[PDB]
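Participant: Below is the structure I would like to discuss, written out as structure tokens.
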Number of protein chains: 2
Amino acid sequence: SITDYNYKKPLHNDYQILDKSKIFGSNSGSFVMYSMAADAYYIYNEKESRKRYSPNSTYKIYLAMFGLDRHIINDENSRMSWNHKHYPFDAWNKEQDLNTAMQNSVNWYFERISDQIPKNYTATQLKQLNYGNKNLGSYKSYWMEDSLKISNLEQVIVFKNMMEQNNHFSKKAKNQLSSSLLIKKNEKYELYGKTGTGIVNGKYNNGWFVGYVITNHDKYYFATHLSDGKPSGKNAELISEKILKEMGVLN
Amino acid sequence: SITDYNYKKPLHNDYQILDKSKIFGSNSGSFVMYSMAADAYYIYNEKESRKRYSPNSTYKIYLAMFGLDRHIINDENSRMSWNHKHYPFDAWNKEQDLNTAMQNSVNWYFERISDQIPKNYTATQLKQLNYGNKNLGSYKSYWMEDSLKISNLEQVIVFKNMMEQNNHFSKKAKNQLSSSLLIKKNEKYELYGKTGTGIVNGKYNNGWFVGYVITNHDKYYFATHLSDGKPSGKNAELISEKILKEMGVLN
Ligand SMILES: *[C@@H](O)[C@@H](NC(=O)/C(=N\OC)c1csc(N)n1)[C@@H]1N=C(C(=O)O)[C@H](C[N+]2(C)CCCC2)CS1
Ligand SMILES: *[C@@H](O)[C@@H](NC(=O)/C(=N\OC)c1csc(N)n1)[C@@H]1N=C(C(=O)O)[C@H](C[N+]2(C)CCCC2)CS1
């Protein structure tokens, strides 16, 4: 418990320390990036990057994966009916498929998936995935400012590993997941990712943007965590991109 | 044969006649576009648009569809080994999957698919799809400046129908095909398409760009054919986009 807020495991890869404090501006947090080609990490604010926070809606990545893996949703049909309950966001108040669910961060879609998953499966997956503190707690919205916590550095390690390694997870699962995460594509690059936002007492307190970039030459996994300032998922995306552009990943 | 060079069937939809001769410049051809929402067509140079030409590499769209439909390739694996024969283009001289095959217009990939398809299946599909003159001839590269011919107007009608109508083609087939055709994506739109280029006596003679656009509000099917000037698939793409941008489809 006293070491379950911190990822202490030393890196067995080359790594560089960046200074993107100018881009982060009045916001506080960290940025991590992995380069498939260099098998190397690029970290800004490694202290913050090793502190564990709740994953918020970035966990939807893994919930989506579990749902595909247990045939809750599939490639032929991932649709779910709206229950006719009003939600704060209009995009939630309609039928969803994985793509629309993921793109609009429709909580109830993944909640409905979460309810059909046994706890021992979830716990087995987190173990094998090395997902943060691996702490399910009461097993009720555990990924939402609750027991489960992961570090910015681990977000990149766990995601890259799950996607790139020969897991029990199928290639078509990974591709379907990957489809649901595609944000931008042009001649130069494909950008994939997922935002996370936390709100406490009407104040943003926890902002994620986790994803990856495919170029012609390389492939990159990355994540931005915001802890103070204006720590929203959107602000995490904006910062991620201007860092990726200024580092010449998006050109 | 005397009516097999022309699509004469009258339109049972609204349609408008455009003037994009300025964009076409010193190139000659036509542009067709369909709007799901308006159930209406937008044609420039309807004469040219009704004349049938060989589909070149736009036929790869349908070959890809057939290969998925006959489990020649799958969502799990669509890879094919290179035979270690040199090809004029370097991107051809390696392993391919559907995406790389389609993106680089790797002829041999789809030829290898074509060879495993019965003729009566092909002929059945063209019948049900209303693909052009439906003429297979000797059934050997019939889609390459040979017997099979389709009009710019039909490219849009046949593609839209195959994709949008509940035929025997599965949703996952269509999505996998759709994935292989994605070119550009941003906040505003997803652009999908396939180029075609013909070369005779070292001169471009036949240029295609067939595809569709998904926006927030609408969905559009489109095609550009170039018959004279500099009629290359790439030039057909450039013209398609300038027309789509200037019509405010890519905004
Ligand atoms: C995942 O982060 C989701 N977030 C929430 O449900 C929470 N607050 O959102 C207001 C939350 C969970 S526990 C807690 N204390 N707060 C959804 N995802 C995001 C996201 O960043 O993708 C949302 C924010 N967006 C989508 C709203 C408009 C732009 C960003 C909120 S819902
Ligand atoms: C499909 O159009 C393919 N084209 C060809 O094989 C032919 N010529 O290519 C030079 C061809 C077939 S019959 C005939 N008389 N000529 C491939 N697709 C394209 C394409 O546009 O996707 C290629 C052309 N590009 C990529 C290079 C220059 C313009 C675009 C050629 S191979």
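Here chain A follows Swiss-Prot for its numbers: 333-583, in order, are the residues you see.
Each residue, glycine too, has its Cβ placed from N, Cα and C.
Residues or ranges marked as active site, acyl-ester intermediate in Swiss-Prot: A:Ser389. Under its mutagenesis annotations, Swiss-Prot gives A:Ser389 to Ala the following note: Complete loss of the acylation step. In Swiss-Prot, the entry for mutagenesis A:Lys392 to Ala states: Almost complete loss of the acylation step. The structure shown retains the original residue. Here the residue is the original one, but Swiss-Prot notes a mutagenesis experiment at this spot, A:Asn439 to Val: Exhibits enhanced beta-lactamase activity with cephalosporins as substrates but not with penicillins and carbapenems.
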Participant: Is any of A:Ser389, A:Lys392, A:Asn439 (mutagenesis positions) within Cβ reach of ligand 1, i.e. under 6 A, and which?
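Facilitator: Going through A:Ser389, A:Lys392, A:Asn439 in sequence order, those close to ligand 1 turn out to be A:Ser389, A:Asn439.
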Participant: If I restrict to non-local contacts, at least six residues apart, and a C-beta distance under 8 angstroms, what lies near A:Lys392 (mutagenesis position) in its own chain?
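Facilitator: Same-chain residues close to A:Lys392 (mutagenesis position) (Cβ under 8 Å, separated by 6 or more) are A:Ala433, A:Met434, A:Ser437, A:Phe442, A:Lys526.
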Participant: Since the record lists A:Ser389, A:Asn439 as mutagenesis positions, which of them has the fewest other Cβ atoms within 10 Å of its Cβ?
Facilitator: A:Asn439
Participant: To the nearest whole angstrom, what is the C-alpha distance linking A:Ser389 (mutagenesis position) and A:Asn439 (mutagenesis position)?
Facilitator: 8
